[PDB]
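Student: I'd like to ask you about the structure that follows.
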Amino acid sequence: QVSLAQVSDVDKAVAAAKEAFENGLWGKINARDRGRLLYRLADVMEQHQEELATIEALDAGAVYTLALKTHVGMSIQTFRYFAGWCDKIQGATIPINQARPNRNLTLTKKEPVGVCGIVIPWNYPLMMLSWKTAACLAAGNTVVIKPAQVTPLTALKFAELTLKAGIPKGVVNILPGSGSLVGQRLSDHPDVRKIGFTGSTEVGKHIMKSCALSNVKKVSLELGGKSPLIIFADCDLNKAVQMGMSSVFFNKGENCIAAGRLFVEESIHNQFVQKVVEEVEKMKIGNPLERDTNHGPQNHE
Amino acid sequence: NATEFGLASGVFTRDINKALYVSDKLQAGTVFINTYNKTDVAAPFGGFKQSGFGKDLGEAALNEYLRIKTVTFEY
Amino acid sequence: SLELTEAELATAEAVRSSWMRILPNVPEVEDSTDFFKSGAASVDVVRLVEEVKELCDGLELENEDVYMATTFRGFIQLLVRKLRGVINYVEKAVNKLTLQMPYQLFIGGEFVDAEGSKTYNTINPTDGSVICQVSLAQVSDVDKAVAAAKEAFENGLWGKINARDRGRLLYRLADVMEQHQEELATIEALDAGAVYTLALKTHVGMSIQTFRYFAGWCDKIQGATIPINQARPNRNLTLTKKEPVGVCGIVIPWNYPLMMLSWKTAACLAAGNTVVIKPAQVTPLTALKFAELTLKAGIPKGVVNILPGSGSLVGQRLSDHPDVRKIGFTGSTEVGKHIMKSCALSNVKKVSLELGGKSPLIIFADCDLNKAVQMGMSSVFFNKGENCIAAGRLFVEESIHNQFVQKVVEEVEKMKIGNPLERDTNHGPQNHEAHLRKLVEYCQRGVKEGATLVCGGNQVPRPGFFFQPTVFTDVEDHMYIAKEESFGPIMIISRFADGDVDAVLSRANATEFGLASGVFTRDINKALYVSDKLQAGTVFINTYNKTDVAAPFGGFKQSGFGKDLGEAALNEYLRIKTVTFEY
Amino acid sequence: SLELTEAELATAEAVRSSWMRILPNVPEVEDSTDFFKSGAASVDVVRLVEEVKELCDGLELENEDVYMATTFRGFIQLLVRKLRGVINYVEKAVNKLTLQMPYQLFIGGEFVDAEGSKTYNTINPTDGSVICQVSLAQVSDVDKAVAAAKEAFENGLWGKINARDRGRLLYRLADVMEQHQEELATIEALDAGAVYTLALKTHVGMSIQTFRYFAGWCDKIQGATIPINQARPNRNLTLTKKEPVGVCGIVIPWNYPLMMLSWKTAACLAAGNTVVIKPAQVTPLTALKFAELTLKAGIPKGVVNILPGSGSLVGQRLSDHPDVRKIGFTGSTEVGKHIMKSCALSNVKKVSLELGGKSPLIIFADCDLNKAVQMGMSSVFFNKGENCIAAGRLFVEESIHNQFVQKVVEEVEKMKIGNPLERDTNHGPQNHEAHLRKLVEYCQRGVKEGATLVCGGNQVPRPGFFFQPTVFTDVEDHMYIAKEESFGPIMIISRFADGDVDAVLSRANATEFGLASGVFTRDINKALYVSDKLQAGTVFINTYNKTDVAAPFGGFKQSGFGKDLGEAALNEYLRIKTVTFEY
Ligand SMILES: *SCCNC(=O)CCNC(=O)[C@H](O)C(C)(C)COP(*)(=O)O
Ligand SMILES: *SCCNC(=O)CCNC(=O)[C@H](O)C(C)(C)COP(*)(=O)O
Ligand SMILES: *SCCNC(=O)CCNC(=O)[C@H](O)C(C)(C)COP(*)(=O)O
């Protein structure tokens, strides 16, 4: 059983985040110091990589061999990458028109916005969290994450490791629950200045609408698509069949950049399909913890 | 290209003239050539028309979370 | 189509002989034979033009027309046409000049009337009388504009030509505007009511600087090549390309007709987009004059489109239209919120907002007073009050409070009020009648609460829409005038105690807005400290109203997001493709 | 090579079964069959490692080992070896620790003696006595180092691995240095004579920060995609790639043994180069300890090479050698000119110089005095005088001249002199004996011309190479001490009149050098004006000795060219290829 968040709990999270930003230690310390903490977080995740990968297999139903490479692997690479940026975010000094004979000097400074409210999808629990959270913390912000209801366990395990890594209290906040209750409140709340989102179009349109009405807050959307894949005759077939299957059947179908349509040329159409069917028969189906398994079970009912 | 979406796309060919030509004309965020599912944390990622706006991953990912102050002196 | 004479065939055969020599193999030059498909270099195009000019005396041929007519029949037909083969103005005589103002719509490089020949009057605020009638746009006209813009982008010449070629056209546009700088400045003085000396420097001057700046960027928009993880032992190569979005729908305010048009349009065209501008109803004439100059500059037809009319009719339709991919806006918060809501519902289109703000201006004792008084007035009373980065509140220190206000009143008396065309004039008339009415209610409501009116705060006994420069003192934070924006020539002064930096910052930052701010001090420690703590987009130190086309400009919390001017401006109008190889 | 048992064949057949399942088609797995040439993804490498670990209990297998052994026989042979199948230190007990210092050369990840077992003694300046003998490099040894470096670059593992992988190794190196930070700091105190409290902050501290900084850059070095002129109607695509140059030959000074090594080496390795370091003869021990930690960090053998010896023998050969493509140098102008000369004659190799300078420090009356005295001393007497950006001259204003000097003398008396390991010590002993001798001649020649000696200017009656903090006053521009660099704890004070900014700038700028400069003032107008006019690389305002690894650092006229630290540092060690397509 997992705890269901309420409106009262959201208020405490945003309040804790604002205190951590303004009066807290996160804001006071140097950019190089923030980068060290984010790099230390990645080393802690590396130690518990087998543990996190097993939780993904139970929660999301992801294959274990894939989970180490993709789900847990990229998450570690993400926090290591954006840790480096922390003390490499430079402004500029602009050569503007001098009010002759007097002199002038103009310069720019890049600063954090404040509190952020991330909402992640269910296809990649840990990876989508990492992509947004790492970049947000690197800039020097406090975060209020909202994981998917079907897959909350990866996010709660990540929260445990922030204490070990030694992140100041209030920076990272996590609230497992329903999207319509929690997600809608973050949009309406005036303290929140930024809403990250990755999901569907209909749901995505509602957030941008709520963002405008609330306090003209910033927003970035990442919606689904119908990606084509053209295959000409001149290309080698054996590789085209491998990468053809690997576009569609990667991570048991559930992939935001999955091949929606395959356009194949007439000369190699019949030959292509014949090779695909042969390889699909060889694909193994079973328990994701077993190493022999290739294809795993779907995320939820 | 006849689609409201445009997140990713792909093409398989040996001929270089096709690869470079098709990559330009394909209205999509991420184009792959003789590969597929090859993202990197350094390389940016995002949609075009009705696949949202902004970017995740890379240097462009920081810009959305930052804001620019502009100080001006006179002496 | 055209039939050849006896002498024209002798020319045609001489051209046929040249094609054989220029091209490498070429077994036979028939009518169907294409020039470039045979295998013609960019050097061969120059050799062709020169060789043809040797035959025919004169014949003003260029490299562009060769790219148009690729085939042999198409080339000969075009060449034969060269050998063998009106805008309705409103005249007005003012300022030792004869003005010529277009008064119609502008769709596809052609001045045309609206559906049903509907019109509306535009006012001259100096005298009060009408100058001319202007065409009122409709929903049917908007469809034609967006259709023309889409054709110009996709199938038109704008997309095909090089980045360096686009930059040359945008630079040529600026040179044309420079020639007609006195003409444009006079139209501003009649339409908007801006002072002539100011209009040359600010209104018309920056417009020219804008198009010159963003012309340079056209062929300096570079992507990247990313060092990604190689799938050992195989190799990989990733690169990014910055591209145009497509069609854009700009909506500009009335405070700066020509300048706000330039800021958005120049950056949009530099990226390589087609535009559908919507000017303010009160001030359309500057935009229609700009459309005339694009024909002279030699911009392809369909690129620039202008539709004078009401905001609720035209502006709302652009948001709803699915072909439009980007909405630029500069105005009020309430109106701005409506566009972002419509943007989401339509087709999740991109948007950048530029809303008004209540900018503070702190003045310490250590600063020199004479300069502080000059720049203090120049913050408030610049461009007859109407300025988006105007000083909303002035926090003055107790030691120099009484001394400061005394000097301000002396200088306000010296300020001249009259016709904006006259050089002696300093302060000019307000933009339109509806604006003047609110400024009277603003000052009336100020006295009610209990703000000590020093001078002004009422309409001038004069024909027109003039208003007296006003000064308020003893203003608290809880008052209405402290919170709400005037958007007119009204100075609001406040007190703060000696040697208290943290307290005054708390009062200054206590606002939902945050567009601009200022501070005057000699001490370096205060200047750098205060600049950090001030929650605002643009901070000024010992200066005010000092923007540049190179320096970026935009708000923070409830003053929109995104940036106008500088390199950051281009990022809004561009989109990043990411190509990835494997070998 | 190794024969199989009965049980090992059962394991081999289980592995053979896995290869059939993992790979797509694979008609038959034989000894010749390669894993990747068949068509194996990066996911398949993980599936292999896991499947093999299910069979054999334990077996610490990693993905790196799979990339080494691609073939089936190579994989099985390697796998069988896993199942079935000293550094000479100099001990010394000081500072509640037991030190372990390598004393040999370092060529190809191995500590080895020189040709003929030639050695030289290294001195402890605190006591005066010898600590150990160190190996003296020869011409034959240089050839082995450059040969090892070239193999590591071309055929070695360093070149093959990803940019992100290189960054991880450089970050792991910093963590190893952090663990041995107290050990490295103690060696500095014995070798260089640096104070222990300072050594942790400056010498060892910045070294750790350097490698952490440039580790981040490894996978953030991006090229570009240029919008060039399309040969209409054909298309074109241009892009740039930043690549390593090859082998590099660094030569470091004696003032900061470990820090100057880090500044150049970290940036060089980050770009993706192999290095041949040449440390100073007086201080080799810090570099040899650093070489030990590269083995622990897990750097491939051949990447880092270190050759302690004479500069004229080793340093000259690196310049002459054609395999070397880049020479980093930090020292004097006399020696610096000789390297650039040799670089041209050899094989037109690249070079970046970092020479000494005579940095001014202007002090106005309006600035607060107590802070000016602190930072005034901290400019001159930082790191026992020996600092490349030390304050050469101090221009003080007449009003606060007498008051300033009085406060300096009081504080100089309070300064502690003793053993650098003791925490109470402030000022430490000079680096070596030959340096101390010149500082005596410097102060003797100063008094001759007629400079008022306030205090100091002579050797301390003590065992070691200590020197008294010195202060000179009433110094003219024509004098020797005004022009020539001391490179020791000697404050040179001068006078300038009240309210004369332009005159004092003329005196300050009147010098062939220009590395650093400083100014103390409260008034913002002076600070910004003086900073512009001062012809120097690094200007400080109300501070001094405040470098950062992010901020760039380099000279102007006769203080070399190029930059150390920051993003600009990488550009020297990289080269730009430009690929161009047509389609
Ligand atoms: S919603 C976006 C989902 N993300 C992805 O599809 C990216 C996952 N891909 C990878 O982690 C690598 O590209 C894999 C498939 C493991 C191949 O890496 P290999 O060639 O080193
Ligand atoms: S909505 C933003 C309105 N724009 C401005 O306030 C910028 C106008 N200012 C200028 O063009 C110059 O800074 C002025 C004050 C006209 C002249 O400055 P001078 O020092 O060259
Ligand atoms: S040859 C170049 C000489 N380098 C230096 O003088 C730089 C050494 N300075 C520092 O490490 C810091 O700037 C110190 C002096 C420790 C002050 O740091 P603090 O203000 O954090």
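Residue numbering for chain C follows Swiss-Prot, covering 313-397, 405-902 in order.
Cβ coordinates come from backbone N, Cα and C, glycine included.
So Swiss-Prot lists these for the protein:
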type	residues	note
DOMAIN	C:318-395	domain 'Carrier'
MUTAGEN	C:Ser354 to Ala	Loss of phosphopantetheinylation. Loss of formyltetrahydrofolate dehydrogenase activity. No effect on hydrolase and aldehyde dehydrogenase activities in vitro
BINDING	C:571-573, C:597-600, C:630-635, C:650-651, C:673-674, C:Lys757, C:804-806	NADP(+) binding site
MUTAGEN	C:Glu673 to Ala	Loss of aldehyde dehydrogenase activity
ACT_SITE	C:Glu673	active site, proton acceptor
MUTAGEN	C:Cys707 to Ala	Loss of formyltetrahydrofolate dehydrogenase activity. No effect on formyltetrahydrofolate hydrolase activity. No effect on NADP binding. No effect on homotetramerization
ACT_SITE	C:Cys707	active site, proton donor
Student: DSSP secondary structure for C:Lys597 (NADP(+) binding site), reduced to helix/strand/coil, please.
Tutor: strand
Student: What binding-site residues from C:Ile571, C:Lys597, C:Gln600, C:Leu632, C:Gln635 have a chain D Cβ less than 8 Å from their own Cβ?
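Tutor: From C:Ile571, C:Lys597, C:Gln600, C:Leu632, C:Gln635, none lies near chain D.
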Student: Do you know offhand how many angstrom separate C:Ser354 (mutagenesis position) and C:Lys597 (NADP(+) binding site) by C-alpha?
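Tutor: Pair distance, Cα basis, whole Å: 41 Å.
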Student: Of all the binding-site residues given, namely C:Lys597, C:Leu632, C:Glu804, which is spatially nearest to C:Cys707 (mutagenesis position) at the Cα level?
Tutor: C:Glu804
Student: How big is the Cα-to-Cα gap, in Å, between C:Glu804 (NADP(+) binding site) and C:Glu673 (mutagenesis position)?
Tutor: 15
Student: Of C:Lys597, C:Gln600, C:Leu632, which is closest to C:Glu673 (mutagenesis position) if I measure between C-alpha atoms? They're all binding-site residues.
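Tutor: The smallest Cα gap between C:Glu673 (mutagenesis position) and any of the binding-site residues is with C:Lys597.
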Student: Any of the recorded positions C:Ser354, C:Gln635, C:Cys707, C:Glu804 with a C-beta atom under 6 A from ligand 2? Give them in order, or none.
Tutor: C:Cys707
Student: According to DSSP, folded down to helix, strand and coil, what is C:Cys707 (mutagenesis position)?
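Tutor: Reduced to three states, the DSSP call for C:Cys707 (mutagenesis position) is coil.
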Student: Tell me, how many other CB atoms lie within 10 A of the CB of C:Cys707 (mutagenesis position), whichever protein chain they belong to?
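Tutor: Its Cβ shell of radius 10 Å holds 23 other Cβ atoms.
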Student: Among all the protein chains here, how many other CB atoms are within 10 A of the CB of C:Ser354 (mutagenesis position)?
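Tutor: So the number of other Cβ atoms within 10 Å of C:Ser354 (mutagenesis position) is 13.
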Student: By the DSSP assignment reduced to helix, strand and coil, which category contains C:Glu673 (mutagenesis position)?
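Tutor: Assignment for C:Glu673 (mutagenesis position) reads coil.
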Student: Just going by other Cβ atoms within 10 Å, which of the binding-site residues C:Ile571, C:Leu632 has the emptiest spot?
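Tutor: Comparing Cβ neighbours within 10 Å for the binding-site residues C:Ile571, C:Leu632, C:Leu632 has the fewest.
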Student: Using all protein chains shown, find which of the recorded positions C:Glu673, C:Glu804 scores highest when you count other CB atoms within 10 A of its CB.
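Tutor: Counting Cβ neighbours within 10 Å, the top one is C:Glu673.
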Student: Long-range same-chain neighbours of C:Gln600 (NADP(+) binding site), Cβ under 8 Å, sequence gap at least 6?
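Tutor: C:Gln600 (NADP(+) binding site) has long-range Cβ partners C:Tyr439, C:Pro627, C:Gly628, C:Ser629, C:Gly630.
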Student: Within 10 Å of each Cβ, count the other Cβ atoms, then let me know which of the binding-site residues C:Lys597, C:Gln635 comes out lowest.
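Tutor: Comparing Cβ neighbours within 10 Å for the binding-site residues C:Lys597, C:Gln635, C:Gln635 has the fewest.
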Student: Where does C:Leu632 (NADP(+) binding site) sit by DSSP, helix, strand or coil?
Tutor: helix
Student: So, in DSSP terms, is C:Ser354 (mutagenesis position) helix, strand, or coil?
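Tutor: Assignment for C:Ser354 (mutagenesis position) reads helix.
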